[PDB]
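Heads up: the structure comes next, in structure tokens.
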Amino acid sequence: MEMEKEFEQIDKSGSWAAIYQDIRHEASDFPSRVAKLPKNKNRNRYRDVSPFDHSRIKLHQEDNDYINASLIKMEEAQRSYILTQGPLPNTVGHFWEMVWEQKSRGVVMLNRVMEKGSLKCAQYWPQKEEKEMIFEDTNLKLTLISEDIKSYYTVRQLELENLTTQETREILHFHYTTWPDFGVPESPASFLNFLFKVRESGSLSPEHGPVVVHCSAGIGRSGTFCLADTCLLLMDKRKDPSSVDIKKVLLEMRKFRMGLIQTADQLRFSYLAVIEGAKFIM
Ligand SMILES: Cc1nc(-c2ccc(C(=O)O)s2)cs1
């Protein structure tokens, strides 16, 4: 593990804040003009978190195509992810329209609806089988089919129905419920088991549209999810797995959405997740 030597070096020297700042400095900056139009102000949860115009997901509605969502395309890994913010009360319909239009099979949620006593996300899925949700603005119906509650995460089967065409699809909702209010998990074990559960479902496979990944802003925890998945996939593909540089992969992903990995602690956690996940393969 050359990276595990890089890990001990940065850890022993306590240089995480320093590595993190060099990533911040080197990160791409692309226009986000559509996000900043006044008519889109209530479609953004945070005024400083915007999709780049070049990678933004466009809704197929003539009126206003805008959602705070980015397509991450990792060419070498053959993996694509949509990263988005936790939906707002007024964007729950747009969220499900995007899931429908992009042919996504899975939604990965890395936050609780309430954290630190404030709402981080609208309740955008049904809590009971017999109480379905209708999104009048986008003509979609959503039903809870089943719910499997485990210690660290919940998996839900949902049926999404296009009321316009009466087509239905099954969507899997993967809800990681134990990310702490402050900092990062002590151990990456439950995060890796969650990531392997998503992979096992087929939600990340090229047969389907890209997986939708969100937390509150869609950059921090969401960033760690995609970064760990892509790094482990590249390790599997590569003739020289050690050639895998987490910092380079992160900078590539930052071409597609700003601010992925919010803290030096999330960066350290990403290294730890990848190092431990590589041990799982062996
Ligand atoms: C067959 C596989 N090898 C690895 C790695 C071996 C050595 C590494 C390194 O030194 O970084 S990664 C992951 S899966």
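These residue numbers are counts, starting from 1, taken along the chain as shown.
This deposition comes from X-ray crystallography, 1.8 Å.
The backbone N, Cα and C atoms fix where each Cβ goes, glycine too.
So that you can see what the record holds, here are the features copied from Swiss-Prot:
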type	residues	note
MUTAGEN	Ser50 to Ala or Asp	No phosphorylation
MUTAGEN	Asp181 to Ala	Substrate-trapping mutant
BINDING	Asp181, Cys215, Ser216, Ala217, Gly218, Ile219, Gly220, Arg221, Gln262	substrate binding site
MUTAGEN	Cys215 to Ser	Catalytically inactive mutant; abolishes sulfhydration
ACT_SITE	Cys215	active site, phosphocysteine intermediate
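A coil conformation is recorded for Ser50 (mutagenesis position) in the three-state DSSP classification, outside any helix or strand. Looking only at the binding-site residues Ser216, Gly218, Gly220, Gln262, the one with its C-alpha closest to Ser50 (mutagenesis position) is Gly218.
The Cβ of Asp181 (mutagenesis position) lies under 8 Å from the Cβ of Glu115, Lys116, each on the same chain and at least six residues away in sequence. Summary: among the binding-site residues (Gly218, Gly220), the fewest other C-beta atoms within 10 A of the C-beta are counted at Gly220.
Sequence-distant contacts of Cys215 (mutagenesis position), defined by Cβ-Cβ distance under 8 angstroms and a gap of at least six in the same chain, are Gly86, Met109, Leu110, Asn111, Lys120, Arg221, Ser222. Sequence-distant contacts (6 or more apart, same chain, Cβ under 8 Å) of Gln262 (substrate binding site) comprise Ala217, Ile219, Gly220, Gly223.
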